[PDB]
Each structure stands twice: as C-alpha cells, then as structure tokens.
Amino acid sequence: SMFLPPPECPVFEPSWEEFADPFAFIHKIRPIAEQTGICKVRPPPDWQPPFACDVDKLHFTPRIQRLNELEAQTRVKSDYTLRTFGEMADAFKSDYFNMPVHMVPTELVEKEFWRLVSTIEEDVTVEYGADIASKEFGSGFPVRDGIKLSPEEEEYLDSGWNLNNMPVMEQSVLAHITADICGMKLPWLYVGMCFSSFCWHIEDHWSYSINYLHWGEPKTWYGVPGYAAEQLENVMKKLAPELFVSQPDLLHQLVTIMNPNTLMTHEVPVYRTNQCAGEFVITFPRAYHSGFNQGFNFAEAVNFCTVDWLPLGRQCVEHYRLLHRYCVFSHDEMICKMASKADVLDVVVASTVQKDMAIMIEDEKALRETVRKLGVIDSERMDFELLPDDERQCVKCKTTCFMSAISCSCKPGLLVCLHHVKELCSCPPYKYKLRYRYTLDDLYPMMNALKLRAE
Ligand SMILES: O=C(O)c1ncoc1-c1ccccc1F
Ligand SMILES: [Cl-]
Ligand SMILES: [Mn+2]
Ligand SMILES: [Zn+2]
C-alpha cells in the first residue's frame, strides 16, 4: 500500500582479519552480494578513521535538483560553506516535517520521498554537493600534505579502505592506467540533505563502486543485481522512453528517479539498505542503484575494478559499441599497458589479464582478416595512445580505438573501428589504410610475458 520497502540487502561484519585486505574480502562475499547488486559492510568497531574538518573554510558550489519521478536529469559532470549548507539542510528537514531532525523516523522519510516524487502537484527542490577532491574541498580520509598528521591519522593513511588508496593498489586493474581519466579513478565527495537523490544508473564500464558515509544522517539505497540489468532497462524504456533518445556526450547521459515497487511489479529484483555513518556500501558490476539522503550528511565514493571484472569490462565495451555510447578509456589499451608491465604485476592479475588478452588477440585476428577481404591492403603502425581520446573514436559507433582503425586520405583525421569499415567515406577500399598499434608478432610475446609471470 503506497510504499512496500524492498527486502534488505546483505550486511557484512568482517573481523579484523577478513577486513585486512579489501580485495580479498570483496572476493569472498561476491557470490552472495552479486545476487543482490549492493551490499553493506560494517567495519570492525575500532576501525574509526579520524574525520577532521573546519566547516567554515570548506566551500562548494551546490547543484539544484527537482524531485519528479520519471523526469530526465543529467548526470552530474550559489556558493555554500559546509556550515551554511548544513544550516540550510537542517532547517529544511525540520520545517518539512515540523520535527527535530533526528526524530523523523527513516521509515517515514522513505515513504514521504516516494510520495513527493510521484505527486505532480508538489514542486519540491533540493540542493547537494558532488565533486572530486580539490584544494577548496578535499578527501574526508587522511592523505599526505605539508601539514602534520596526528599518530591516529597516520594509522589510516595507508588503509585499504581509505578510498584514496583504493584505485592504486596492486589489485585494482584501473591502477596503472596512466591515461587522464580523472572522473573514474579519483574519489568523489557528496554532501547530502533530506531527499537529495541519485538516479538509477550503473557505473561507467560496469565497474564496482564503494561508498563510505563519513558522518551525518543515513543514506537510503536501492540496488538491482547485475543479471537483471536488461530487465530493468526494458521496464524503463517502456515507462520513460525520453531517457533513451541518443545523446552526443558522455556528459549528456540521461537518468531518472523511479519507484522500486514499479520495478518489483515487473519482476525485477530490488534490494534496499540504510547506510549509516561509518558504513560502506559496495555496488557490483552492472548493478543498478539509486537512493536518497535522509538528511545532512557527507559521503565519499570511488570506482574500482578487480580481476573478476575484466571479462565484464570487455563485454561492456562491446555493449557500448552496439549502443554507440562513448567510452571513458580504451579497455584494450589498458590490457596492453598491463602486459607491457608484466614483470611487476601481481601474479593472479597477470593470469587473468592473459586470459583476456588471448580473447582480444583472437578477436583482432578475425577482424583484420575481414578488413583484408574487404580490400583494405595498405597499412601503417600508429600509436593510438598518443591521440586525445576525442581524436580516436569510431565515427560510427564512437568506440575509442587502440588496437586498430581504418583511415582514408579522403577524410583526413576520421577513423572507424574494424566493425564499421563501410561507414567512413565513399572511396574504394584501396584508398583505405589499416592503422594498427601492434602486429600479431608483437602481441604473442606480450602475452607470453604474462604466462611466465603467472607460471
Ligand atoms: O551516487 C552514485 O551512486 C554515483 N555513481 C556514479 O555517479 C554517482 C552520482 C550520483 C549523484 C550525483 C553525482 C554522482 F556522481
Ligand atoms: Cl513532484
Ligand atoms: Mn553509483
Ligand atoms: Zn565502430
């Protein structure tokens, strides 16, 4: 009636030993959590990272948000201090409910949220902070500067669960990517207020994400396991087709608020949780999620990729191609970068990269055979990684080229991937040129380095 809360997602309480390695722990819980899409992780009770900040010197620019179900919103991509915002946010919640803020039950805020977003009459708008860390506003976790740290801050400086360290460990595949893809591998900071929400979405390249609520009122999450992603997309194509009209930017993707009950009605499994201060939420690959904040709070989140993810990362790029969606980075460029550093790679990493590289190479062999039989004869090596990413997207499917592309003197600067050789210009095939990063004879040694390192 009105709102039936979805079943709770899994909640984990690792001992200090399990909690020690984040990647090991995630791999342990994965068979459970990937069935629900999201899961919650409660750190051991003494794991208590110091949060220190002055609420008066931290400034940020607020984003405005209208709260209407099925209305398109743009993915984030007139100035508050943390104190002035906190004052605005607490006054808002307190006035909305005529209650002291920490007396409004979470049950009620959830019910109320889904009421006001569905009611066309209500014109409720809220504000929020979302930005990567910077000089005006930095990580809520300890980092390193020319200012001195307390002995407890240094304890957490190198933690696995310090989300600054998360991308750059020897088990996050996104680590030794050197490309300038800052939105991806850097932590985002989120200042919430009551009802401020994050629309349904999956992470770029179907990465994991991990979210830490530093302090404040809870955050409410809904999640859908990765296997139900296309079920959910179908439900949303049916009820809100405007979100699916083609967009020209990776910054122009459209997303929306939608009642979990609507999804559950249409046989999509949804799970929920309330994330409280000091808890982590983890989202698995291609797991849809959305939610809202219960009140004033502060969260930090980062994307990451384990070896488990590599095959999905390839399937994701295939899927982007079939959608003509822009990529953040070249998956193949990443694989080859790792292969070229095979001597210093973690050995399970090296084993998994090798399996992905073997698929890459077989697929590339076939594609080159196909363009040869189409009459493309001339060819030259080309260092794709030197090109700005906007200078090496397939003109048809927008995939970021790295292994190979077709060019034509006829249309200077334009490229197509090998799936879209027909789509470049009208010249006969002999005017085309296969531009390639590597010959097959370069590639098999790179793969053998990986096999040696894995043994
Ligand atoms: O909150 C999330 O789960 C999320 N994941 C990627 O982007 C976001 C995101 C959401 C809302 C606002 C800005 C964002 F950046
Ligand atoms: Cl509304
Ligand atoms: Mn997300
Ligand atoms: Zn293409």
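All residue numbers here begin at 1 and follow the chain in the order shown.
Recorded method for this deposit: X-ray crystallography, 2.5 Å.
A Cβ is built for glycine as well, from the same backbone N, Cα and C atoms used for every other residue.
For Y128, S209, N211, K219, the entry in Swiss-Prot reads 2-oxoglutarate binding site. Its own atom aside, the Cβ of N211 (2-oxoglutarate binding site) has 25 Cβ atoms within 10 angstroms in the protein chains shown.
The Fe cation binding site annotation in Swiss-Prot covers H201, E203, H289. For the recorded site, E203 (Fe cation binding site), the DSSP three-state label reads coil. Summarising the environment of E203 (Fe cation binding site), the number of other Cβ atoms within 10 Å of its Cβ, over all protein chains shown, is 21.
Using DSSP to sort the residues of the domain 'JmjN' (9-50) gives these counts of helix, strand and coil: 17 helix, 6 strand, 19 coil. The domain 'JmjN' annotation in Swiss-Prot covers 9-50 and rests on sequence analysis.
The domain 'JmjC' annotation in Swiss-Prot covers 155-321 and is backed by sequence analysis.
Cβ contacts within 10 Å of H201 (mutagenesis position), excluding its own Cβ and spanning all protein chains shown: 14. The note that Swiss-Prot attaches to the published mutagenesis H201 to Y (Swiss-Prot position 499) is: Abolishes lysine-specific histone demethylase activity.
Remote same-chain partners of the domain 'JmjN' (9-50), defined as residues 6 or more beyond its termini with a Cβ less than 8 Å from a stretch Cβ, comprise 141-142, 150, 152-153, 156, 159-162, 166, 169, 171-172, 208, 221-226, 228, 269, 271-273, 275, 278-284, 287-289, 306, 308. Checking the binding-site residues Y128, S209, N211, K219 against ligand 3, the ones whose Cβ sits under 6 Å from it are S209. Shown in sequence order, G37, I38, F198, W200, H201, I202, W221, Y222, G223, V224, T283 are the residues of the chain, 6+ apart in sequence, with a C-beta less than 8 angstroms from the C-beta of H289 (Fe cation binding site).
If you take the Cα of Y128 (2-oxoglutarate binding site) and the Cα of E203 (Fe cation binding site), they are about 20 angstrom apart, rounded to a whole number.
Here the C-alpha separation of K219 (2-oxoglutarate binding site) and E203 (Fe cation binding site) works out to 18 Å.
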